[PDB]
Amino acid sequence: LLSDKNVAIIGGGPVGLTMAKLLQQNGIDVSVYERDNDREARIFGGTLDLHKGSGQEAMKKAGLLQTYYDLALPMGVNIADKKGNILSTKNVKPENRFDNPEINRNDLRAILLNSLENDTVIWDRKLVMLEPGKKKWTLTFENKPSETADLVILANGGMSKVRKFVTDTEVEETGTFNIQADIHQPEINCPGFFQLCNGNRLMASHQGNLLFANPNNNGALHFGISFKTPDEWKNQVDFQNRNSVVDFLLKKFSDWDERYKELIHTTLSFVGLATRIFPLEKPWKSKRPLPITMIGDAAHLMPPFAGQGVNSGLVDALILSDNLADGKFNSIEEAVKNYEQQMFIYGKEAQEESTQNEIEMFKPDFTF
Ligand SMILES: Cc1cc2nc3c(=O)[nH]c(=O)nc-3n(CC(O)[C@H](O)[C@H](O)COP(=O)(O)OP(=O)(O)OC[C@H]3O[C@@H](n4cnc5c(N)ncnc54)[C@H](O)[C@@H]3O)c2cc1C
């Protein structure tokens, strides 16, 4: 295959690790440079789920579907109202288990990580600078020895600072905002809400305030509250100390049932983040010194309320990965050129749904 050279993937998230695996399956030489300190760093967030057709195809090809099923956990979902009434409830039906079981972000990385040869990932590696060499890239790492690569694959999230050689387009705030926390022993610390989820993911929407929870992410309750960014914050409240956040949440939620409030009372620390999108507007630099591309969130960061992200990114993995091994191209530049073409197709389409959908809710109504 077209790589008797060496690849550098920047980013050990689910998309970056899948790349690594798909390449290394074909005897390609890959290293993943991850900035997490070690294998064991906690990944904050909800649970991923892999769709048939996309995410799961990624896993089928990596020879990892069964392992994914093993560790994943199917979940019904309830729609509830501001009051605690279950409006709807779709349960796991035996036949449709495998459609999209939820997996914990750390568990998934354990699966991927386990599938790579030793020392494929190089930990404690924060990429800060890239530089086109004679015939290969030079990667700069904060207070760590530099490295070289014939191909660089950016897979380092939606805030990647090293996007320039591919495009001058930059991420943008979408208009909405997300607060989220985890509650441990949710069954005694927030029994009302925990009992309300009754073993299913829970969602409720009220006057443009979204509450979404999963009662069982490896035994913790994860939840997030989303909303249109308050007119004032121009980019002012502080997620450092919680009394600030609690007053704010408890305000826009005073309307809501005591059970949800108890959710905002027990949570010890909150993390705030503005929804962003890396818009697939114009084409990317046709003029590139050395081979380089982007997959997953680096390529098309988009709002999550649709259910998008990662599947779309794992598809990137799949598609690029094949292009560079099916020998159906006479050069690397061609193969990446082609992948970037296909992904612009379904990328724009996804980003279209999620954006529009984001506008749907966060209005004065919704019904999922
Ligand atoms: C609030 C919220 C809820 C979401 N819910 C869902 C959901 O329910 N389902 C779903 O499918 N998606 C969801 N998403 C989307 C989602 O999870 C992303 O698409 C997914 O994380 C993308 O994977 P990735 O590998 O491309 O990027 P990342 O997961 O962000 O991986 C990037 C990796 O690169 C590393 N990194 C960053 N900078 C550097 C650097 N300079 N050098 C080296 N490494 C670096 C990071 O440590 C990280 O490990 C949600 C997103 C948000 C914000």
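Heads up, chain A uses Swiss-Prot numbers, so what you see runs 13-247, 250-382.
A Cβ is built for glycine as well, from the same backbone N, Cα and C atoms used for every other residue.
In the three-state DSSP assignment, the secondary structure recorded for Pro26 (FAD binding site) is helix. What Swiss-Prot records for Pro26, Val27, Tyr45, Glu46, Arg47, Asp48, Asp61, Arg117, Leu139, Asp311, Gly321, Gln322, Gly323, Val324 is FAD binding site.
Sequence-distant neighbours of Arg54 (NADPH binding site): residues of the same chain at least 6 apart with a C-beta under 8 Å from its C-beta are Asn118. A coil conformation is recorded for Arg54 (NADPH binding site) in the three-state DSSP classification, outside any helix or strand. Sequence annotations record features per position, and here Swiss-Prot assigns NADPH binding site to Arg54 based on sequence analysis.
Counting only residues at least six positions away in the same chain, the Cβ atoms of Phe110, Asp111, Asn112 sit under 8 Å from the Cβ of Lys64 (mutagenesis position). Among the sequence features in Swiss-Prot, the mutagenesis site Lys64 to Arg is noted as follows: E.coli is more resistant to minocycline (MCN), no change in affinity for MCN, decreased affinity for NADPH, decreased growth rate in E.coli.
For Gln192, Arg213, the entry in Swiss-Prot reads substrate binding site, with the evidence type experimental evidence. Annotation for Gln192 (substrate binding site): spatial neighbours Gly57, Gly58, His234, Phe235, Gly236, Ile237, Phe284, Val285, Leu287, criterion Cβ-Cβ under 8 Å with sequence separation of six or more.
In the three-state DSSP assignment, the secondary structure recorded for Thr280 (mutagenesis position) is helix. Within 10 Å of the Cβ of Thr280 (mutagenesis position) there are 18 other Cβ atoms, across all protein chains. Annotation of the published mutagenesis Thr280 to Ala in Swiss-Prot: E.coli is more resistant to MCN, 2-fold increased affinity for MCN, 4-fold increase for NADPH, increased growth rate in E.coli; the original residue is retained in the structure shown.
Here the residue is the original one, but Swiss-Prot notes a mutagenesis experiment at this spot, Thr280 to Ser: E.coli is more resistant to MCN, slightly increased affinity for MCN, decreased affinity for NADPH, decreased growth rate in E.coli.
Taking Cβ-Cβ distances under 8 Å and a sequence gap of 6 or more within the same chain, the neighbours of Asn371 (mutagenesis position) are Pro317, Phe319, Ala320. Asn371 to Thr appears in Swiss-Prot as a published mutagenesis result, with the remark: E.coli is more resistant to MCN, increased affinity for MCN, decreased affinity for NADPH, increased growth rate in E.coli.
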Discussion item. I'd like to verify something. Among the recorded positions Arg54, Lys64, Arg213, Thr280, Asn371, which ones have a C-beta closer than 6 angstroms to some atom of ligand 1?
Written reply: none
Response to the item:
Whole-Å Cα distance, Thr280 (mutagenesis position) to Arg213 (substrate binding site), is 19
Worksheet item: Taking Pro26, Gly321, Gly323 as the binding-site residues to compare, which has the smallest set of other Cβ atoms within 10 Å?
Response: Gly321
Worksheet item: How many whole Å apart are the CA atoms of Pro26 (FAD binding site) and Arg213 (substrate binding site)?
Response: 22
Worksheet item: Between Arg213 (substrate binding site) and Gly321 (FAD binding site), what is the CA-CA distance rounded to a whole number of Å?
Response: 13
Worksheet, complete the sentence: Cβ proximity for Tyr45 (FAD binding site), under 8 A, sequence spacing 6+, ordered by residue number, returns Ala20, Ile21, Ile22, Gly23, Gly24, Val133, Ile134, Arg137, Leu139, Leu151, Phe153, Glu159
